[PDB]
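I have placed the structure first, in the form of structure tokens, so that the comments after it can refer back to it.
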Amino acid sequence: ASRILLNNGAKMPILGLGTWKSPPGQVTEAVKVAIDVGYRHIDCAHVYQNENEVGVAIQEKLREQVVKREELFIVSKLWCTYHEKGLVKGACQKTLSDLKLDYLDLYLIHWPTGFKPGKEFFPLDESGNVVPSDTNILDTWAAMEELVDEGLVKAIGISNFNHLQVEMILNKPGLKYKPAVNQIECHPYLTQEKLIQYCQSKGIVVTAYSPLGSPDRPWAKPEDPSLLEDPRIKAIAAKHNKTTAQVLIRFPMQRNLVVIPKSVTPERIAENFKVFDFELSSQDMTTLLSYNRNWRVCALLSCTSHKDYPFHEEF
Ligand SMILES: NC(=O)c1ccc[n+]([C@@H]2O[C@H](COP(=O)([O-])OP(=O)(O)OC[C@H]3O[C@@H](n4cnc5c(N)ncnc54)[C@H](OP(=O)(O)O)[C@@H]3O)[C@@H](O)[C@H]2O)c1
Ligand SMILES: O=C(O)Cc1nn(Cc2nc3cc(C(F)(F)F)ccc3s2)c(=O)c2ccccc12
């Protein structure tokens, strides 16, 4: 099926459009094209600085009656500088205002690490270390739970939480709502078997980000691995008469993951959606899993001393 049941009883489309790095000038048309060709899930964040322009598209398509709001699954995320309890509602309300929505389908704690509040997204000390906030993830979660109880969001979740962090939420004293989703980096170079099996065993749906290896990440280097140019992946695509990107989006779908490829290129937006008409074989799946190398796109150096940095640990 094209949608997966979450623990809040709502259904989530397993293919969504990513919006990180989509320039503000091109993301409105990008989202329009996406909705036009089938996408019903959009992955957003305040930190991406383009939620206004995303919302312009959603609103035009709602006004145009191309789609109904109930048919849309719009995801945003709470940025690290707003983990304080007094700041969570306003952060969510800013996002809703910019997206031109009265609710989000899903609102994630974006990273487990809280940073000092201020106008700066990445407040640093004079030596380049991120300035933490003394907020912890459990209190941030109570704040997220309040958003459900106020009708601003239909589901809450986390993002970039390791197994021990997930476990801390599930084991939170007085837990009122379990997390619906954990959104983590996942592709054939970072396969996450252990963390995914842990989350799924607990009824937490996993969304895979950077499924193409985020070739437009601004810190990419010549010697980094490249998924889209991996001849072993290209061969698998050739076998199926599909593109390499199509294989890389179908791969997580078959692991019962949600996947959110980003493009602002209309022909790639459409290509990326044409992944429901073919199957990878079990052997194809194990073969792609074998390319794991624990290679991470998203793991900023300046953040490695935060007490709650999620990637020292095994998973
Ligand atoms: N939770 C978090 O911490 C977190 C972190 C990272 C990402 N995410 C979410 O996940 C989304 C996807 O990850 P991502 O943006 O890092 O990268 P991605 O989706 O792995 O890669 C996007 C890059 O691939 C290109 N591309 C897309 N389709 C292609 C195709 N069919 N053939 C060739 N190239 C193609 C895009 O180019 P064009 O755009 O020029 O077409 C862009 O350069 C984000 O945008 C964001 O919504 C969340
Ligand atoms: O955030 C996205 O969606 C994409 C994303 N990733 N990264 C790499 C990051 N690595 C982190 C590591 C931690 C850590 F938790 F590990 F400390 C905390 C926060 C971050 S941001 C960025 O620096 C970034 C900057 C602007 C907009 C989006 C991003």
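Here chain A follows Swiss-Prot, giving residues 2-316 in order.
Technique stated in the header: X-ray crystallography, 1.6 Å.
Just so it is clear, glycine is given a Cβ too, placed from its N, Cα and C backbone atoms.
Positions annotated as NADP(+) binding site by Swiss-Prot: 10-19, 211-273. Neighbour density for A271 (NADP(+) binding site): within 10 A of its CB lie 16 other CB atoms from the protein chains shown. Look at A271 (NADP(+) binding site): DSSP puts it in a helix.
Under its mutagenesis entries, Swiss-Prot includes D44 to N with the note: Reduced glyceraldehyde oxidoreductase activity. All protein chains shown were included, and the count of other CB atoms within 10 Å of the CB of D44 (mutagenesis position) stands at 26.
For the recorded site, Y49 (mutagenesis position), the DSSP three-state label reads helix. A C-beta separation below 8 Å, combined with a sequence spacing of at least six in one chain, links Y49 (mutagenesis position) to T20, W21, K22, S23. Record note (Swiss-Prot) on the mutagenesis of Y49 to F: Complete loss of glyceraldehyde oxidoreductase activity.
According to Swiss-Prot, the active site, proton donor annotation covers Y49.
Within 10 Å of the C-beta of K78 (mutagenesis position) we count 25 further C-beta atoms, all protein chains included. DSSP assigns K78 (mutagenesis position) to a strand. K78 to M appears in Swiss-Prot as a mutagenesis experiment; the accompanying note says: Reduced glyceraldehyde oxidoreductase activity.
When other Cβ atoms within 10 Å of the Cβ of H111 (mutagenesis position) are tallied across all protein chains shown, the result is 20. Swiss-Prot gives this note for the published mutagenesis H111 to N: Reduced glyceraldehyde oxidoreductase activity.
The substrate binding site feature in Swiss-Prot is assigned to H111. Look at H111 (mutagenesis position): DSSP puts it in coil.
Looking only at Cα atoms, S211 (NADP(+) binding site) sits nearest to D44 among the mutagenesis positions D44, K78, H111. Using a 10 Å Cβ-Cβ cutoff, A221 (NADP(+) binding site) registers 13 neighbours. The Cβ of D231 (NADP(+) binding site) lies under 8 Å from the Cβ of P189, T245, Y292, each on the same chain and at least six residues away in sequence. Reduced to three states, the DSSP call for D44 (mutagenesis position) is strand.
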